[PDB]
Structures are given as structure tokens and as C-alpha cells.
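Chemist: Supplied in C-alpha cells, the structure appears directly below.
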Amino acid sequence: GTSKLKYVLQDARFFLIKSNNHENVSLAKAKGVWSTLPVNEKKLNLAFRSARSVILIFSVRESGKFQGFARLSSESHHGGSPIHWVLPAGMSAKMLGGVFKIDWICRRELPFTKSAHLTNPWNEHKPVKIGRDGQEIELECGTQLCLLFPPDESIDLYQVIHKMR
DNA sequence: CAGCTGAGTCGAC
DNA sequence: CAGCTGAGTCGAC
DNA sequence: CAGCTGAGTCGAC
């Protein structure tokens, strides 16, 4: 039943996350962490402090797909275990220094062809697949996008819901 | 001294 | 059975 | 997050 997913998404804020490669998204799924560029990092830290849930919807550049979505469980933190990100040309470790903890809600993929009917009113009513890293998605649009994902049987939402209450 | 730059897709060609 | 698909840049948005 | 960018002359063409 979608009621427990809908619970997590109530009053949430939604952000498109773009990755230059697949490897860092697979690493994010294995380790439950994410790092982003500094302007987006500050925006996510601010959203985490005020929003009931901050939802990151992942899409690898030029893949034509979303690869899943996750909920922020902490602000970004520096120091400790350095994440062995695969750095594309022009990307540095210091560029991505802050590490967010995230809890995956769905790790299954959704191709753009199945979201062709969803438009984001916070991006000129363009299709939700249109956007740069950190593009905010309006509440209703982001909710419907997350509900389009097939259910992920490898996900138990207990830990997420427990830390929310 | 401060702002930019470094994780957009699409169609034409 | 045979053809396609898998190593284009650019500007609009 | 850090480095760059924003007060060179000259000769070939």
C-alpha cells in the first residue's frame, strides 16, 4: 500500500539530483550518502532544517532515466571517511566535501517516457525530466513523480518512519 | 575584492 | 533473415 | 571549496 510512502512524502520538499556518472549513484545506494556542489549543498542544508522531509530524486546525466529517490537524514558533514567518488573531469573532492546521510526510499529506475505527462510549475511548467542539479520540484508534481516509481521490495521504511516520529 | 566555475534535455544539423 | 545499435556539437530553453 | 579574473610590449599580418 502506498500509504506509508505517502506518509514520508507529506509536506516534503523535492530536489532533482543529477550525477555525471552511474558509479556515484551506485555508491550512494551502497553507503547511504550523497555529496553535491557547494551552492546546492547550502540549499539542501537550509531545506533540511525547516522541512518535514527533503526528498532527492536522482537522474544520471544523459541516461534518460531517474534511478531512484531518497530522503535526507542529516545536514552535510566534513571530515571522517572520505567517500571514494568517481570524479568526472573538472570535479574535485573539495568541490564535494560535505557528505549528507540519506535513506533510500526507492532504488528502482523510472524512464523519462513514463513521466512525460508530469510538468514542474517551478520550472516554467516544463517536463519534470528537464532540469539541472538541484532544481526544486513543486510539492504536487514531486509527489506524483515519486508515486510513479515501481515499488521496491528491498526497502523497508521502518527506519525512516521511526526517525521521523 | 567578489562573482563565476565545477554533477541539464532536446531538436537542428 | 537482415538491419539497427553501441565512442557528434551547438543553440534554444 | 578554491583559483581565476579584473591596470604588459612587440612584430607579423
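The count begins at 1 with the first shown residue.
Structure method, as recorded: X-ray crystallography, 1.8 Å.
Placement of Cβ uses the backbone N, Cα and C atoms for every residue, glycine included.
Per Swiss-Prot, the features are:
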BINDING   A:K18, A:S19, A:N20, A:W34, A:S35, A:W85, A:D133  RNA binding site
DOMAIN    A:12-149  domain 'YTH'
MUTAGEN   A:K18 to L (Swiss-Prot position 361)  Does not affect ability to influence alternative splice site selection
MUTAGEN   A:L37 to T (Swiss-Prot position 380)  Reduced binding to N6-methyladenosine (m6A)-containing RNAs
MUTAGEN   A:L44 to E (Swiss-Prot position 387)  Does not affect ability to influence alternative splice site selection
MUTAGEN   A:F66 to D (Swiss-Prot position 409)  Abolishes RNA-binding and ability to influence alternative splice site selection
MUTAGEN   A:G68 to I (Swiss-Prot position 411)  Abolishes RNA-binding and ability to influence alternative splice site selection
MUTAGEN   A:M95 to A (Swiss-Prot position 438)  Reduced binding to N6-methyladenosine (m6A)-containing RNAs
MUTAGEN   A:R132 to F (Swiss-Prot position 475)  Reduced binding affinity for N6-methyladenosine (m6A)-containing RNAs by 9-fold
MUTAGEN   A:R132 to A (Swiss-Prot position 475)  Reduced binding affinity for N6-methyladenosine (m6A)-containing RNAs by 100-fold
Chemist: Give me the largest Cα to Cα distance among A:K18, A:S19, A:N20, A:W34, A:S35, A:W85, A:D133, the residues the record lists as binding RNA, in Å as a whole number.
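Modeler: Taking every pair of listed residues, the largest Cα separation comes to 17 Å.
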Chemist: Within the same chain, and leaving aside A:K18, A:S19, A:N20, A:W34, A:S35, A:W85, A:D133, name every residue whose CB is within 8 angstroms of the centroid of the CB atoms belonging to the recorded RNA site, in sequence order.
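Modeler: Near the RNA site, the remaining chain residues are A:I17, A:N24, A:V25, A:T36, A:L96.
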Chemist: Hey, of the recorded positions listed (A:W34, A:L44), which one tops the CB count within 10 A?
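Modeler: Comparing the recorded positions A:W34, A:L44, the most crowded Cβ belongs to A:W34.
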Chemist: List only the single closest residue to A:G68 (mutagenesis position), chosen from the binding-site residues A:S19, A:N20, A:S35, A:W85 by CA-CA distance.
Modeler: A:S19
Chemist: What is the nearest of the mutagenesis positions A:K18, A:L37, A:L44, A:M95 to A:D133 (RNA binding site), using the Cα of each?
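Modeler: For A:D133 (RNA binding site), the spatially nearest of the mutagenesis positions is A:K18.
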Chemist: What is the interatomic distance between the Cα atoms of A:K18 (mutagenesis position) and A:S35 (RNA binding site), given in whole Å?
Modeler: 11
Chemist: How does the domain 'YTH' (A:12-149) divide up by DSSP, counting helix, then strand, then coil residues?
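Modeler: Across the domain 'YTH' (A:12-149), the residues distribute as 41 helix, 42 strand, 55 coil.
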Chemist: Which whole-number value in Å describes the distance between the Cα atoms of A:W85 (RNA binding site) and A:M95 (mutagenesis position)?
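Modeler: Cα of A:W85 (RNA binding site) to Cα of A:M95 (mutagenesis position) measures 12 Å after rounding.
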Chemist: Hey, what's the Cβ neighbour count for A:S19 (RNA binding site) at 10 Å?
Modeler: 23
